[PDB]
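Visitor: Before anything else, here's the structure in question.
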Amino acid sequence: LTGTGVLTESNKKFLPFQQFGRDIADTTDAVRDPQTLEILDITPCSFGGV
Amino acid sequence: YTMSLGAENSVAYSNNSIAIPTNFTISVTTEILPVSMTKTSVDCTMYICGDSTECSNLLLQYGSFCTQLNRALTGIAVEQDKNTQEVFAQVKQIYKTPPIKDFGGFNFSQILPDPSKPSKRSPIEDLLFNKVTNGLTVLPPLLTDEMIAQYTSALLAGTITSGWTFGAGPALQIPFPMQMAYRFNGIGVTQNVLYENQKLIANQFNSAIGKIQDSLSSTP
Amino acid sequence: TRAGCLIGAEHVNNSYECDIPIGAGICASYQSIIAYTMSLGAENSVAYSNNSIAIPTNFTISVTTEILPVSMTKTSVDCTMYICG
Amino acid sequence: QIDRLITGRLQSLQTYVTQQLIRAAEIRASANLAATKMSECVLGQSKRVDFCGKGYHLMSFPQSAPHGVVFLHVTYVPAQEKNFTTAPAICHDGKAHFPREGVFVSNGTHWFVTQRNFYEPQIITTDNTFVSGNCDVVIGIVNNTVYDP
Amino acid sequence: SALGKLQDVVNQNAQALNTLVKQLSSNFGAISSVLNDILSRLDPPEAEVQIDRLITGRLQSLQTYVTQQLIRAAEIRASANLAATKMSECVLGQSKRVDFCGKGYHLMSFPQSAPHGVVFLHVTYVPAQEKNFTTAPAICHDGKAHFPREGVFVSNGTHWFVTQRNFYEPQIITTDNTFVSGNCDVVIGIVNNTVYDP
Ligand SMILES: *[C@@H]1O[C@H](CO)[C@@H](O[C@@H]2O[C@H](CO)[C@@H](O)[C@H](O)[C@H]2NC(C)=O)[C@H](O)[C@H]1NC(C)=O
Ligand SMILES: *[C@@H]1O[C@H](CO)[C@@H](O[C@@H]2O[C@H](CO)[C@@H](O)[C@H](O)[C@H]2NC(C)=O)[C@H](O)[C@H]1NC(C)=O
Ligand SMILES: *[C@@H]1O[C@H](CO)[C@@H](O[C@@H]2O[C@H](CO)[C@@H](O)[C@H](O)[C@H]2NC(C)=O)[C@H](O)[C@H]1NC(C)=O
Ligand SMILES: *[C@@H]1O[C@H](CO)[C@@H](O[C@@H]2O[C@H](CO)[C@@H](O)[C@H](O)[C@H]2NC(C)=O)[C@H](O)[C@H]1NC(C)=O
Ligand SMILES: *[C@@H]1O[C@H](CO)[C@@H](O[C@@H]2O[C@H](CO)[C@@H](O)[C@H](O)[C@H]2NC(C)=O)[C@H](O)[C@H]1NC(C)=O
Ligand SMILES: *[C@@H]1O[C@H](CO)[C@@H](O[C@@H]2O[C@H](CO)[C@@H](O)[C@H](O)[C@H]2NC(C)=O)[C@H](O)[C@H]1NC(C)=O
Ligand SMILES: *[C@@H]1O[C@H](CO)[C@@H](O[C@@H]2O[C@H](CO)[C@@H](O)[C@H](O)[C@H]2NC(C)=O)[C@H](O)[C@H]1NC(C)=O
Ligand SMILES: *[C@@H]1O[C@H](CO)[C@@H](O[C@@H]2O[C@H](CO)[C@@H](O)[C@H](O)[C@H]2NC(C)=O)[C@H](O)[C@H]1NC(C)=O
Ligand SMILES: *[C@@H]1O[C@H](CO)[C@@H](O[C@@H]2O[C@H](CO)[C@@H](O)[C@H](O)[C@H]2NC(C)=O)[C@H](O)[C@H]1NC(C)=O
Ligand SMILES: *[C@@H]1O[C@H](CO)[C@@H](O)[C@H](O)[C@H]1NC(C)=O
Ligand SMILES: *[C@@H]1O[C@H](CO)[C@@H](O)[C@H](O)[C@H]1NC(C)=O
Ligand SMILES: *[C@@H]1O[C@H](CO)[C@@H](O)[C@H](O)[C@H]1NC(C)=O
């Protein structure tokens, strides 16, 4: 799974089977990292109109 | 069922009989009109492609579609602010009500701004605001809600303290019963009818305003 | 600002008329470029009392302009010639 | 594959912009109507029927609403109507008398002149009537005295 | 920037036409944006695919242009209907509608032709040089309440007069410009003043 974003701590109580999370657009919003099993929230990098 | 069009009323027409009203009701009715929408802007390149350089390179083969869509959305966004200016910003003077609310029995507390509220809105406006609930951005409106409320407050102060004079030029003060008598003459009723029944008219107006607030608070 | 971050314009506490709209009550002008909360208008406390009226003693004959568009340029496009030549 | 995604997303975005422009036209028409109501009902008294509420319009109050305006139209509604016997003119001294601003009404025995939108009977005099022609032309003219102050 | 409203319409139409013709220079994923180059360079089995890409791109551009023109035409039609209403109600008559025919009390209007537009010169009456007066709803005389027939009761401090509402023209309170309805016990704020009899 490829993408760009900021990886932050999360408070989403994932169930043991659950690995990642998806928004309405189906883009991944949270992921469970391998090796360490922690749950990292994925927040898109800052953008906006100039 | 087959819907009824109305209650059936037969008018008692004859060639020499007329019906004359002996009383009146001061009726306050609500009319809700939308003014603006949410100002939405969509980054066409980011919506179609995101951060992919190859996708944008392929998107440049289609030309200036993205420029057209951004220009149209920008036109809509400025049109919403123009609509709000046209509706609410029709006075260049911010009129204020006097501290003493002596209007000859007429009560405007439900439509004048409440000093106790930090938003400086009327109780009716506060109830109205309570009852309404990937490259996309929402632009804030140029006029905030407190400034729109301030414009409505200025319009209310002008129409209460000056009648229709502030809309045609300088604001000329007039007592509110006298202004109501002028409005009575506008609809073809003599001034005496307003003056003789001034307490009754003020009571009916206050009751109708309270019924408006109750009807808004009781209807989803 | 609520509209976003503004770089290069100094914020002032004075209120003027809106020259360049920024958003969320914020407008910009040139005097350097300043940013301010837009003034809705001048305050005018009408001297209301229960027995006083204001009567005009004079008048101004004012002529104002109103510009309204009526028509556009009548354009015709040959669909076959545009797409295919 | 990217070309297929681009053409699908571009069609979706063009569709969204098309209905946004149509809704913008509708909202602009509604806002122009709201500005007209603000100018004519709040900043003045309107003679237009049903433009500023149901009934004879007296005045209006604007209230701000989220993305909108609410007009409180204060109007005058006639009530408690009563039958009266009416005539187009009063015949007196061989002359036809017509009301200057009101209407001739009769409660059964006596004739009065009243304003049209409220019952306020007054004695038929020369001050509130005007004379045009004799009594031979007007259809339905009745005989009654006209008081002279 | 006086005639910006007409200039925006002209600029939008010219810009839409310019963008529509600019869309011909785009290949829309084909090898070239020129049909003649594809016909001279390729055999028909691949040429049909290339012209198919160019046809769908140009057709989408033309449909977008026609849709924008229809929406702008609807806006201009609404503006023209408003202008026809102003021509009927401000020029061909005197309008009681507030702010429909200029700021102030509308007197008359004059039409002027403009490129793709109309300019209305609204001649309006604006009150000026207002003065404070002490006012009363009615005049109590001989136990009767007197109300103004068309004007308003004003007082300059010592004397009471009746004047028209939109211009100060004080006149003596007589029985010709007032009417009697009821006694003085009902009207709130009635003041005592003489009423002259001609
Ligand atoms: C004026 O008089 C007419 C007839 O005298 C009244 O009309 C009648 O009203 C009653 C009550 O609803 C009906 O049952 C009759 O059918 C009506 N008759 C006709 C011919 O329509 C009328 O109500 C009176 N107006 C008022 C205000 O009392
Ligand atoms: C006109 O209607 C009003 C109500 O709209 C009448 O006022 C009522 O009068 C009765 C008895 O006089 C009271 O019990 C009510 O409380 C009054 N209501 C209000 C709202 O004040 C009024 O009397 C009527 N007048 C005529 C001449 O019919
Ligand atoms: C004007 O109306 C307001 C509200 O309709 C009146 O305020 C009420 O006052 C009574 C007695 O003082 C209280 O019991 C109510 O709770 C008040 N209502 C609200 C919503 O605060 C007010 O008294 C009226 N008169 C004046 C002169 O303001
Ligand atoms: C009518 O009288 C009132 C008060 O007597 C005048 O209002 C004052 O005007 C001065 C001059 O700007 C202000 O400094 C005061 O603050 C005003 N007082 C109030 C209570 O508003 C008013 O200007 C007079 N009208 C005219 C036309 O002269
Ligand atoms: C009403 O206002 C007009 C101007 O709007 C006044 O006319 C001016 O009067 C002064 C002094 O008499 C002259 O110096 C000006 O040249 C006049 N201007 C014009 C355009 O004629 C007029 O005097 C005012 N009337 C009253 C009664 O105050
Ligand atoms: C029509 O109205 C007139 C005036 O209100 C009535 O005339 C008065 O009636 C009362 C009661 O009978 C008498 O005390 C007065 O003396 C009458 N005035 C005059 C000048 O005669 C009249 O009775 C009413 N008629 C009907 C049928 O109701
Ligand atoms: C109203 O009054 C006129 C005149 O006072 C009446 O006209 C007269 O009617 C009688 C009876 O028919 C005739 O003999 C006279 O020649 C008429 N005179 C004139 C000048 O026309 C009229 O009949 C009365 N109408 C009613 C309904 O009472
Ligand atoms: C209010 O207006 C009246 C009428 O213009 C003034 O009465 C006149 O005042 C002048 C000035 O001294 C006298 O020469 C006249 O004889 C007065 N006329 C009458 C009929 O008395 C009155 O002075 C004005 N009052 C104020 C306070 O300005
Ligand atoms: C206006 O005039 C009336 C009568 O001319 C005054 O009413 C009198 O007031 C006194 C004291 O209040 C009473 O003793 C009389 O009985 C009243 N007479 C009548 C006929 O009502 C009234 O006070 C005057 N008002 C002003 C402001 O001068
Ligand atoms: C390797 O990944 C597994 C989960 O697949 C995990 O349990 C284990 O701790 C990981 N080991 C190391 C050394 O990261
Ligand atoms: C009204 O009709 C009656 C008959 O029903 C008739 O006698 C009378 O003259 C008519 N009046 C008018 C004014 O037409
Ligand atoms: C106007 O208010 C004053 C108090 O400020 C009062 O004395 C007077 O009677 C009132 N007049 C009317 C007509 O309400």
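Residue numbering in chain D adheres to Swiss-Prot, whereby the residues present occupy positions 992-1140 in order.
Looks like electron microscopy, 2.5 Å, at least that's what the header says.
From the backbone N, Cα and C atoms, a Cβ is placed for every residue, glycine too.
In case it helps, Swiss-Prot gives these features for our protein:
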VARIANT   D:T1027 to I  In strain: Gamma/P.1
VARIANT   D:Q1071 to H  In strain: Kappa/B.1.617.1
VARIANT   D:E1092 to K  In strain: Theta/P.3
VARIANT   D:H1101 to Y  In strain: Theta/P.3
VARIANT   D:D1118 to H  In strain: Alpha/B.1.1.7
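Quick one: how deep are these features, and who are their neighbours?
Guide: Counting only same-chain residues at least 6 apart in sequence, none has a Cβ under 8 Å from the Cβ of D:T1027 (variant position).
In the three-state DSSP reading, D:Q1071 (variant position) counts as strand.
The DSSP secondary structure for D:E1092 (variant position) is coil.
The secondary structure of D:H1101 (variant position), as reduced to three states from DSSP, is coil rather than helix or strand.
All protein chains included, D:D1118 (variant position) registers 14 other Cβ atoms within 10 Å of its own Cβ.
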Visitor: Please state whether DSSP places D:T1027 (variant position) in a helix, a strand or coil.
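Guide: Reduced to three states, the DSSP call for D:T1027 (variant position) is helix.
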Visitor: State the Cα to Cα distance, in Å, between D:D1118 (variant position) and D:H1101 (variant position), rounded to an integer.
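Guide: Between the Cα atoms of D:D1118 (variant position) and D:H1101 (variant position), the distance comes to 18 Å.
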Visitor: With CB distance below 8 Å as the criterion, list the variant positions among D:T1027, D:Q1071, D:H1101, D:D1118 that sit near chain B.
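Guide: Listed variant positions meeting the cut-off: D:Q1071.
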